[PDB]
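Notes to accompany the following structure.
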Amino acid sequence: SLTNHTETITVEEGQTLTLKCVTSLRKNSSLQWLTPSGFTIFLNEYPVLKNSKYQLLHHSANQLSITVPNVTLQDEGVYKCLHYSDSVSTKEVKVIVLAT
Amino acid sequence: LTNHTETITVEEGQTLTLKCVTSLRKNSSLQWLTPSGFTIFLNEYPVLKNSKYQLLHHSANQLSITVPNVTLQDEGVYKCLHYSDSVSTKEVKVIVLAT
């Protein structure tokens, strides 16, 4: 179901992090994931950031899901999903990486 | 060639041009962002819908765009990103002049 305007999620270091953006259904739209640092990871199904560990999981009109395997403490922070239709809506996901 | 920080001005009501020029890198990407952080173009393709930004030029080492009929809402720091092995950033601060 829907991703809210803000969320906090956790992940054990060393495991795989799944960032899942699900939105309303809208014609001719775009979905986009940003790193906390502000770099585009995927625009729709198309990778932008060049030599990184991020991998597409799923893309369709109302969903852009990606993975970060072997999550490290440096993978922590607020990721943004942007949804571009007539206007732009934003969902911020705060990631907390858990030790051990 | 665009430095890491730039300040440029433009008269209200005129056309503002944002040119990002970088080194030539193979299989690289260029991107303009609004001060609010929305993508305007990624390479030659618009992303932000419903607005007055227009493409002027795209090639491997240049991404240039326009905002005609500029207004004071159009001021702020725009960001051009250059995605190669590494990501480099140019922030361009636009100041809009009244008269």
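In chain B, numbers come from Swiss-Prot; the residues present are 19-117, in order.
In case you wondered, yes, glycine gets a Cβ from its N, Cα and C as well.
Record note (Swiss-Prot), mutagenesis B:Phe56 to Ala: Reduced binding to CADM1. Severely impairs interaction with CADM1; when associated with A-57, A-67 and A-101. The unchanged residue is displayed. B:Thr57 to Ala appears in Swiss-Prot as a mutagenesis experiment; the accompanying note says: Reduced binding to CADM1. Severely impairs interaction with CADM1; when associated with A-56, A-67 and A-101. Among the mutagenesis experiments that Swiss-Prot reports, B:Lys67 to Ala is described with the note: Reduced binding to CADM1. Severely impairs interaction with CADM1; when associated with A-56, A-57 and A-101. According to Swiss-Prot, the experimentally introduced change B:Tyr101 to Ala is described as follows: Reduced binding to CADM1. Severely impairs interaction with CADM1; when associated with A-56, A-57 and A-67.
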B:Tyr101 (mutagenesis position) versus B:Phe56 (mutagenesis position) - Cα distance in angstrom: 17
Three-state secondary structure, which DSSP defines for B:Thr57 (mutagenesis position): strand
Site with most surrounding Cβ atoms, counting all protein chains shown within 10 Å, from the mutagenesis positions B:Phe56, B:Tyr101: B:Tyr101
B:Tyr101 (mutagenesis position) versus B:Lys67 (mutagenesis position) - Cα distance in angstrom: 23
Fewest-neighbour residue among mutagenesis positions, criterion Cβ within 10 Å, set B:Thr57, B:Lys67: B:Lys67
